[PDB]
Amino acid sequence: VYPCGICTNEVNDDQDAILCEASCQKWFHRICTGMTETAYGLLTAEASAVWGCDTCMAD
Amino acid sequence: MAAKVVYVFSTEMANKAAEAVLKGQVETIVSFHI
Ligand SMILES: [Zn+2]
Ligand SMILES: [Zn+2]
């Protein structure tokens, strides 16, 4: 049972989800982050890229 | 003791990089130019 770092609801297997590897290590709904399907597609396909949530990037 | 460089994207940066691959302007999302 993983709470969405943004909206705080469960992150089920049937949804689009992404992990902050900048720091906080939380899972988030792709929808909640504001990340487009295309950005998701490309970022997860890209070997040398990782994602960071917005609070994690601010500091 | 192998080390590697990983580029971290914000959501904004990701959405921008994706728009740029869609509009053929860049190869990939890590194709940073100056
Ligand atoms: Zn959410
Ligand atoms: Zn984070």
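Using Swiss-Prot numbers, chain A covers 340-398, in order.
Structure determined by X-ray crystallography, 2.8 Å.
Each residue, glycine too, has its Cβ placed from N, Cα and C.
Copied over from Swiss-Prot:
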- A:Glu349 to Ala: Reduces interaction with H3K4me2 (MUTAGEN)
- A:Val350 to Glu: Almost complete loss of interaction with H3K4me2 (MUTAGEN)
- A:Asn351 to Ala: Reduces interaction with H3K4me2 (MUTAGEN)
- A:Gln354 to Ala: Reduces interaction with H3K4me2 (MUTAGEN)
- A:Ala356 to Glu: Almost complete loss of interaction with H3K4me2 (MUTAGEN)
- A:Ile357 to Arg: Loss of interaction with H3K4me2 (MUTAGEN)
- A:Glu360 to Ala: Loss of interaction with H3K4me2 (MUTAGEN)
- A:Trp366 to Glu: Loss of interaction with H3K4me2 (MUTAGEN)
All chains considered, the count of other Cβ atoms within 10 Å of the Cβ of A:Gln354 (mutagenesis position) is 14
Using a 10 Å radius on the Cβ of A:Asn351 (mutagenesis position), the other Cβ atoms enclosed count 10
Densest Cβ neighbourhood among A:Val350, A:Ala356, A:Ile357 (mutagenesis positions), 10 Å radius
A:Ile357
Would you find the one among the mutagenesis positions A:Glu349, A:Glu360 whose Cβ has the most company, meaning other Cβ atoms within 10 Å?
A:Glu360
Integer Å value for the Cα distance linking A:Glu349 (mutagenesis position) with A:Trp366 (mutagenesis position) is 10
Starting from A:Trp366 (mutagenesis position), work out which of the mutagenesis positions listed here (A:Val350, A:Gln354, A:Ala356, A:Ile357) have their Cα within 10 Å, and give them in sequence order.
A:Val350, A:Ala356, A:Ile357
Whole-Å Cα distance, A:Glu360 (mutagenesis position) to A:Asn351 (mutagenesis position), is 19
